[PDB]
Amino acid sequence: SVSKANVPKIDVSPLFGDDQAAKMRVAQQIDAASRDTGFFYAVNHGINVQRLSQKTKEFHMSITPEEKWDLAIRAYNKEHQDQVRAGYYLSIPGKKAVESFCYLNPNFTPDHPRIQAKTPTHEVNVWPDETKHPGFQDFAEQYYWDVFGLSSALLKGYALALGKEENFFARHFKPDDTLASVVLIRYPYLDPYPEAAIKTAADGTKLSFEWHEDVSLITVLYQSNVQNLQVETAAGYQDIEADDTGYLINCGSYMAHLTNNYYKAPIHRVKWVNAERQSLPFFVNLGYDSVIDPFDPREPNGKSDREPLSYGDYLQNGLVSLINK
Ligand SMILES: CC(C)[C@@H](NC(=O)[C@H](CCS)NC(=O)CCC[C@H](N)C(=O)O)C(=O)O
Ligand SMILES: [Fe+3]
């Protein structure tokens, strides 16, 4: 059977402060994890994840079929042609077990210049009725900002890890324009669990989601304490232990591009588990026009033979391709 992946726990609390040497020692740990399996748990992160999980559970267990149609993305509801990313992603009982709710930057309001321009990947969030879900929109928008703050701190650590000044990524990660998304994913318990909703890997492993690299700079994930993720390493697929106190962090393919695969986007997949659980990723995206020149921390002159790629181009192309795969 399957070995346990090396997923260290890194105390990231110095990244919120002003002790520079202590931040360097965190950066080394991020470097090491990023060069090894590509995953680590951020601990001492400051976020109230238990309240996050409670508020999200109160949403998932009270939303009704009627509300799901009314919030649905265009893949499920042809009336909602402006909803490509943000909204409800329905289950299909008997066929597709997972369901989810995605929201974007709360600053993408009707008056935002990118919303006025109808720029791809920018949308105005949709929310359920306040009287049916009291406090949920306020909680969810505040969560966005709480995990944005953690993510900014982690990006300082990645920058220092790569030999850069600490604002190297974070200067492109701004409240007014970030393309970052939160997804509130419900994986259900079902008896019987329909086989059509279970995928099978080439090695026989039963899956809910097939192998992929993330479409992100980094991914900052809170999950229930139910083991399910696997990472491909040179030793094969290895189990990522659960830890519902920490945030599980990994690089996405934009980081791999920027660093010339020095920090790889690890390939991972989601095992099928018949359990009622949550998976709450924050996909750390930059702004639409953000471009960082690619570099290589293994080469003496730092030069890379990769071409600069705007984050908007990356993200549009990536979200489609992941849907296709
Ligand atoms: C680990 C993976 C299997 C898990 N989260 C992801 O990495 C996957 C990748 C393809 S679904 N999720 C997604 O990328 C979908 C949400 C993106 C969101 N709609 C956005 O546009 O910002 C998932 O969707 O199950
Ligand atoms: Fe993923």
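Chain A uses Swiss-Prot numbers throughout; the residues present, in order, are 3-327.
Each residue, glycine too, has its Cβ placed from N, Cα and C.
Using a 10 Å Cβ-Cβ cutoff, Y189 (isopenicillin N binding site) registers 24 neighbours. Residues or ranges marked as isopenicillin N binding site in Swiss-Prot: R87, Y91, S183, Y189, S281.
Cβ-based neighbour count (10 Å, all protein chains) for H214 (Fe(2+) binding site) stands at 15. Marked as Fe(2+) binding site by Swiss-Prot on the basis of a large-scale study or a structure entry: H214, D216, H270.
For the recorded site, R279 (2-oxoglutarate binding site), the DSSP three-state label reads strand. Feature annotation from Swiss-Prot assigns 2-oxoglutarate binding site to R279.
The domain 'Fe2OG dioxygenase' annotation in Swiss-Prot covers 176-288 and rests on sequence analysis.
The mutagenesis experiment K98 to E is recorded by Swiss-Prot, whose note states: Strongly reduced the catalytic activity. Listed in sequence order, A199 are the same-chain residues at least 6 apart in sequence whose CB falls under 8 Å from the CB of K98 (mutagenesis position).
A simple way to gauge crowding: the CB of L223 (mutagenesis position) has 23 other CB atoms within 10 angstroms, across all the protein chains here. In three-state terms derived from DSSP, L223 (mutagenesis position) belongs to an extended strand segment. For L223 to I or V, Swiss-Prot lists a mutagenesis experiment annotated as follows: Strongly reduced the catalytic activity.
In the three-state DSSP scheme, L231 (mutagenesis position) is classed as strand. Around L231 (mutagenesis position), a 10 Å sphere centred on its CB holds 23 further CB atoms from the protein chains shown. In Swiss-Prot, a published mutagenesis experiment is listed as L231 to I or V, annotated Strongly reduced the catalytic activity.
Annotation of the mutagenesis experiment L231 to T in Swiss-Prot: Abolishes the catalytic activity.
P283 (mutagenesis position) is surrounded by 22 other CB atoms, counting those within 10 A of its CB over all protein chains shown. Recorded in Swiss-Prot as a mutagenesis result, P283 to L carries the remark: Abolishes the catalytic activity.
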Do me a favour and check the Cα-Cα span between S183 (isopenicillin N binding site) and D216 (Fe(2+) binding site); whole Å is fine.
-> 13
Do you see any of the recorded positions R87, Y189, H214, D216, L223, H270 whose C-alpha is within 10 Å of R279 (2-oxoglutarate binding site), and which ones?
-> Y189
List the Cα distance (Å, whole number) between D216 (Fe(2+) binding site) and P283 (mutagenesis position).
-> 11
State the count of C-beta atoms found within 10 angstroms of the C-beta of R279 (2-oxoglutarate binding site), not counting that atom itself.
-> 19
Inside 10 Å of the Cβ of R87 (isopenicillin N binding site), count up the other Cβ atoms and send me the figure.
-> 20
